[PDB]
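Chemist: Dropping the structure in here first, questions after.
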Amino acid sequence: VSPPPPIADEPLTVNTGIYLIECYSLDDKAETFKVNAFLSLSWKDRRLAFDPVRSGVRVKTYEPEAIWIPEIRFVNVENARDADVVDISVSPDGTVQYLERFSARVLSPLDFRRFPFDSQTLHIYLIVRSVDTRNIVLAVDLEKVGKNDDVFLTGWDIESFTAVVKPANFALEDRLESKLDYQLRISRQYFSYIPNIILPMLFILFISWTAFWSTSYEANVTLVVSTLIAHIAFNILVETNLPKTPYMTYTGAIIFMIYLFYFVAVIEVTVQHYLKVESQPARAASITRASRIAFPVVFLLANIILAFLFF
Amino acid sequence: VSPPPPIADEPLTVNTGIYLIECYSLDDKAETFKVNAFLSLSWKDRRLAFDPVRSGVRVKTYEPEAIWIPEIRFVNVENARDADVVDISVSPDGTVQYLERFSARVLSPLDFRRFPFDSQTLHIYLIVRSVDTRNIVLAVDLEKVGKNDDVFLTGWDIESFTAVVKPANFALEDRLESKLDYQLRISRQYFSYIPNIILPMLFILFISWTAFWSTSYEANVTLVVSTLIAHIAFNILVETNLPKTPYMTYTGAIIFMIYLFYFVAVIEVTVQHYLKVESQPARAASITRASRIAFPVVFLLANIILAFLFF
Amino acid sequence: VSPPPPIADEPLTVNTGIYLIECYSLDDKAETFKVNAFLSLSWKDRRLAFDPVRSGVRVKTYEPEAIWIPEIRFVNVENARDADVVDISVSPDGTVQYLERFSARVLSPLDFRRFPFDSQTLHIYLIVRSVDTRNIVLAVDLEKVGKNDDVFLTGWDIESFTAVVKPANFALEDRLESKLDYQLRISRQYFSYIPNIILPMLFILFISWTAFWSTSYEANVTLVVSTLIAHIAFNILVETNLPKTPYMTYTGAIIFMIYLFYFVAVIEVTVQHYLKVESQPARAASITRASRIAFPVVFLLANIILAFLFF
Amino acid sequence: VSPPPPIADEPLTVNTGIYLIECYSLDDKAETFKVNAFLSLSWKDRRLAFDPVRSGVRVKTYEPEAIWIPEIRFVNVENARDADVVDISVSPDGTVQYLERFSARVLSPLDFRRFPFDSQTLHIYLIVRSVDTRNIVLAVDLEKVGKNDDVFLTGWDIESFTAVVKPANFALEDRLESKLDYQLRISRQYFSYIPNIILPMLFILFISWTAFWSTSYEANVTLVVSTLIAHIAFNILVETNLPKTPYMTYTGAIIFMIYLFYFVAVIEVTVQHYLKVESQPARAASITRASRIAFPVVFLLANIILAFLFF
Amino acid sequence: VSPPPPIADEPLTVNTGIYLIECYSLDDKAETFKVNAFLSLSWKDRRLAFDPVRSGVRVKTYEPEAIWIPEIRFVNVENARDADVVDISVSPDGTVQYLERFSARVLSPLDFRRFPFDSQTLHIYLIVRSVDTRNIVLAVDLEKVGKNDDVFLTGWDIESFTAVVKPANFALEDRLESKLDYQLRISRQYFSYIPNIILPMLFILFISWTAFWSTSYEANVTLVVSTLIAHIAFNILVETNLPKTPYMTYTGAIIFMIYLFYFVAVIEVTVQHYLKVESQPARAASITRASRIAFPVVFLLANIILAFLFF
Ligand SMILES: [Cl-]
Ligand SMILES: [Cl-]
Ligand SMILES: [Cl-]
Ligand SMILES: [Cl-]
Ligand SMILES: [Cl-]
Ligand SMILES: [Cl-]
Ligand SMILES: [Cl-]
Ligand code: NA
Ligand code: NA
Ligand code: NA
Ligand code: NA
Ligand code: NA
Ligand code: NA
């Protein structure tokens, strides 16, 4: 079967729509999400026109093999979508209404700069390649673009699902390609990060600072080194959940900065001990008293500077 | 093949039933479960009616290709169910009795608030889309809804498998959809959490409190910081098994609260030492004696408050 | 094709056999194992009978599509078995000899109570559903039930592969079902658990008890808390390899009991220190001397009690 | 299509060959490897014979459906091989030359006794089942057995790929089976184990022995217990990479033996302290001086004994 | 269908091109990457030639079954590529222009020597096997070799995608094979390794060196042993992300070298203590003062030596 012939020199318009049924498995590391949706296609094929009196039916149902169907593909998928045709309906003028239900693993990059307070725009790019006989162009039928109310993405808030109505038409290997951009806007549910990572990490840091109210070097060494180890554990935990980014993330910056605080606390604890042994505890006392104020103040100001730079 | 024609303007009733054979792989993180069941479908097709006297046979068996079969789909599945038709039987009045055996990975959200003392209602939504010639409506045939006695879900108690008999009929892309809700009620087997997480976690906490019967700062620092590290290990273990929720879970609340107890024990241990060095051990002794009662009492009361808020 | 017609009102006997070729991937957590075997089926179809003199041939070979083959399914599989027909041979009396080679992921529960000294009975349930024309019943041909000598299940000793010759005939959705139970008896190779978990766990426990030959509280605290942490690591390791059971396992019981020993050693270490500070080292010395005998004796007796209850 | 008929009572010889293209994913735990290779089959079918003069062609090309092809299977595969026929060529005498390219996950057991200085013989068993009309026997065409030069198995040195030319002919379910053994000999690249596990493990052990040059019990306890914990980490790491064996592995033996050294160092550290407190430091000094020589000497000799028993 | 017949004794040239659409999942451990691309094939088939005047059409479109298509395969793939034909266009001279969209998991070895500052050349080898009638040779059409601008490989910078225009023609099982090498040059994004592994590792090492400004053996032992344990954690982390190489990697060398520094710091800390106890603190003081300079100087020089040898 060949494509529909034109009335003039006009391209064939395939009206599209995606209606999300299921949204799942947003893998932060892989920068992928799985979708289960309806793909709706509509175009005119005057060769399929018919008389309702003669045929008996007001609308004819065809099997995909029986008629010409445009080869619509997803750009940013891992493998070809698993699709099952739901219906193909032809009206007397030859207007075809195609519907399939598909599932696909979409590959859409994520911006981790503001993690875990980041928002993303996930993309689903629809594409059609023009044939030699006719040029095929994609369109968005907004009445056929939407999402189910129950659509839930674990750890994410689904904001909107809209399509950029004007396709990106371009040449690829001496043939026209019509590409549509469906955008799923989401924002991360940061809640859990507060009791699971952020607050535990702050508590261990604050525990290290109790060494500023102790003259016991042996005890101080234990306090700062132990909490440092707990921080390393949280750092490894965070980096196992996130991909390796060529930029600094907000959590990354905070986690890294905290190492410097542990490093300087070790210096302070060492300096204080050196002085006590050198029979200069008056000088050591001045440093320890200053550290009690300096450490929380510098920590608070640095965090303000970071939150400012990132948000 | 086209759908059965109506006597009046009545919709076509497809009587349904799901009989669970196998229930497995309830992934808490993915909020998915795998099912292996029988799907039973039954509708009247007057075109398939026959006289038992003339034909000789009491029932006719057809192959799926030979007759019209409604396109029944599951809403909350990852991919289309893997199905194998078991039997298609037509009675003289044209009543078709379809049976298939399927397997599918169902995506049904879980409420982790009361974890590990939580119960869930897993859902399996059946759906049919109406055609242009006729409107299709789903029904529940309760004699064909059930589960095998051997049906076991590791770490879960299967309470009931029932269907909400009245379908949710609604319009989707200018066509009627008939959706049925099959509910599998389960309750978690909390037993293992007691010796594996809860009691180990309480033991390490109680070990930290022995610092209230010690004047040795160096030993105290070791007791409280080491047990804190063991608690961090249990916290990381628990959060690796559970998904990130936008709410607090019972275990989450307890685990988080315990951090505060470690933080205050570090303060007490620091205060006691500071006073001893300041030659005020009488004041330190009052605080340490109070802490011996205060810590277990506040721990017990806080836990009562939490259990109350959560149950 | 319809099933063979009966001579009287007798059911159709499908003689079965499973010959295991490959046994692999016994997942303790998933309670699943993968199998690769031969499935042999044999039944009489009088319609396929022939005279060896007239036809010339002693046996006729058919393609699965040409003749009626009973729809034999596995009950306890994740998905339908991947099968490939090897041969279909018809004898002059119409006796069909079917052979296929299949692979399937079998879901059979495990009893972890005696772990890692546990034995299991893995099941492979064969099933046939009766048709309206005839009732189908399964039988075991013991000459066609067996296993390859090379059949190895990593970390398990394959004891026997036998079938319960009398099928469990029952009604399911107003039709007769004939179910056969093939049992694969295995026993765990406990060897590795001794040098990898059991002995390391005992060594760390015995190291904690050296605190009974030390008056140094700071050193004692280090001994008991450090070894406790190593025990936690072994506990987490064991619980990551096993599923969550609503009962206590042997290893689980031992691991849990050892926590109590660590808890009481911390109490002893605390009591001894408190007394030394209170200028009562004579009383402390009595307790420490008693603990040296009490701890190993109570440990040995408790273990005897546990091994008794579990075996 | 039926198999070729015999001239006498001779069996049909199917000449085989496997040419490895790709070798990957040798899973030590699963005892599996993935292969991508050419399978070549050759047999005489007199029915396909032709005169090159009359026909004009020197060779005829057939599609698999057109002619009889022997059902060749792999014994030790998880699932049936994914195969794609490359060519089927018939010579005038009726000699068929079949070639397919396949990929399969082969299940071949590993001997971990000498790990990580072990060598393995991976097997690929080819098999053919005899039909009722004729008995089929396999043969090895050595000009069609080989491997690509680029064939690389990460962390392994591919030594040889050869076939045991004489098949193992035997009866299975009253039919002859012809089994061929293709052996892929490999040897592990032990290099990485030296800087990643072996040397780190020895360094931590040697650090524990510095306690023999210290009278500080508190410091000694820290040295021996901390290094013991690092050893536990390496033990867990090693056992996560290897399967549970019913025998001792070389690395397993060394790792286990080292626990005894830590246990005896704790005893020495305890004994030395007990004596110092008992005002017998002269006796303690003799034991500590002896331990300085005894520990490395016994460690060296024990290792010689182990290497001897294992190699 | 047979291949095109030659004009002389010339081989058939199949002009090829790969246009990368999607690049993902570069597994460092597996040494694999997944690709989604266009495969373009072009060859002359004189049998398909037509007159544009007589036929009316400028180009004829065929279905893959209708015409002869060369069996083009990928050498270094796990399984056969998942492919979907996009278009087949024949020009009047019989020039066929084939286009398919495929996805494949490519197995291409990586050189980890300079990790994480390494660059790789990923390969995609195209291959065609010659038939008996004609010899098939591959060519590169450079106008049909390229990549999408959006092509992103997480943690990698895509440098170039080019083809080695001259194929590697060779004999394999007495038939000519024409192999083309498509090279995708990439370079790792080392950024993240600096704050995640490199700097944390240096900080813990520098913390160990504060023991050179302490006379407290107990505190020193804690400093050096604790930081050593944190280093072990980073070593295990790094080796879990990388495959086992028969050579030293840059990171591997640095990580290993740092163990020696910890070992020598333990010796220094032990020597200093031994001397203090022997009433020789003057000699101990000389060693500790030297170590303060020696350790950073030897560390800096050793690192210069390593960076030199590796880059
Ligand atoms: Cl697609
Ligand atoms: Cl479905
Ligand atoms: Cl099955
Ligand atoms: Cl196979
Ligand atoms: Cl391929
Ligand atoms: Cl050659
Ligand atoms: Cl050739
Ligand atoms: Na079509
Ligand atoms: Na149908
Ligand atoms: Na059949
Ligand atoms: Na065939
Ligand atoms: Na073709
Ligand atoms: Na310590």
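Note that chain B carries Swiss-Prot numbering, so the residues on display, from first to last, are 47-357.
Structure method, as recorded: X-ray crystallography, 2.8 Å.
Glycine residues also receive a Cβ, built from the backbone N, Cα and C atoms like all the rest.
In Swiss-Prot, the entry for mutagenesis B:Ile244 to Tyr states: Marked gain of function, with a ten-fold shift of the proton dose-response curve towards lower concentrations. The structure shown retains the original residue. Under its mutagenesis entries, Swiss-Prot includes B:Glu264 to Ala with the note: Decreases cation selectivity. Decreases the binding affinity of TEA and TBA. Nearly abolishes block by Cd(2+). In Swiss-Prot, a published mutagenesis experiment is listed as B:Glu264 to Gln or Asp, annotated Decreases binding affinity of TBA. Swiss-Prot lists B:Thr268 to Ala among its mutagenesis entries, and the accompanying note reads: Increases the binding affinity of TBA. Weakens block by Cd(2+). In Swiss-Prot, a published mutagenesis experiment is listed as B:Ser272 to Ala, annotated Increases the binding affinity of TBA. Among the mutagenesis results in Swiss-Prot, B:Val284 to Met has the note: Displays an increased sensitivity to propofol but not to desflurane. The residue drawn here is the original one. Annotation of the published mutagenesis B:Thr297 to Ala in Swiss-Prot: Marked gain of function, with a ten-fold shift of the proton dose-response curve towards lower concentrations. Also shows slower apparent rate constants for activation and deactivation. Displays an increased sensitivity to propofol but a decreased sensitivity to desflurane; the original residue is retained in the structure shown.
On this model, are these features tucked inside or out on the surface, and what's nearby?
Modeler: Within the same chain, no residue at least six positions away from B:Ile244 (mutagenesis position) has a Cβ under 8 Å of its Cβ.
Counting Cβ atoms from all protein chains shown, B:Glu264 (mutagenesis position) has 23 others lying within 10 Å of its own Cβ.
Following the DSSP three-state reduction, the secondary structure of B:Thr268 (mutagenesis position) is helix.
Just so you know, the Cβ of B:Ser272 (mutagenesis position) picks up 22 other Cβ atoms within 10 Å once every protein chain is counted.
For B:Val284 (mutagenesis position), applying a Cβ distance below 8 Å and a minimum sequence separation of six or more within one chain yields B:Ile243, B:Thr297, B:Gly298, B:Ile301. B:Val284 (mutagenesis position) falls within a helical segment according to DSSP.
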Chemist: Could you measure between B:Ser272 (mutagenesis position) and B:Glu264 (mutagenesis position) for me? Cα positions, answer in whole angstrom.
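Modeler: Taking the Cα atoms only, B:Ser272 (mutagenesis position) lies 12 Å from B:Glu264 (mutagenesis position).
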Chemist: How many other Cβ atoms sit within 10 Å of the Cβ of B:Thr297 (mutagenesis position)?
Modeler: 25
Chemist: Count the Cβ atoms, other than its own, that fall within 10 Å of the Cβ of B:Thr268 (mutagenesis position), considering every protein chain shown.
Modeler: 24
Chemist: Given mutagenesis positions B:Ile244, B:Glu264, B:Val284, B:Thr297, which are under 8 Å from chain C when comparing Cβ atoms?
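Modeler: Qualifying residues, whose Cβ lies under 8 Å from chain C: B:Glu264.
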Chemist: Among the mutagenesis positions (B:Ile244, B:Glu264, B:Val284, B:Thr297), which are close to chain A, meaning C-beta separation under 8 angstroms?
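Modeler: Cβ contacts with chain A under 8 Å: B:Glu264.
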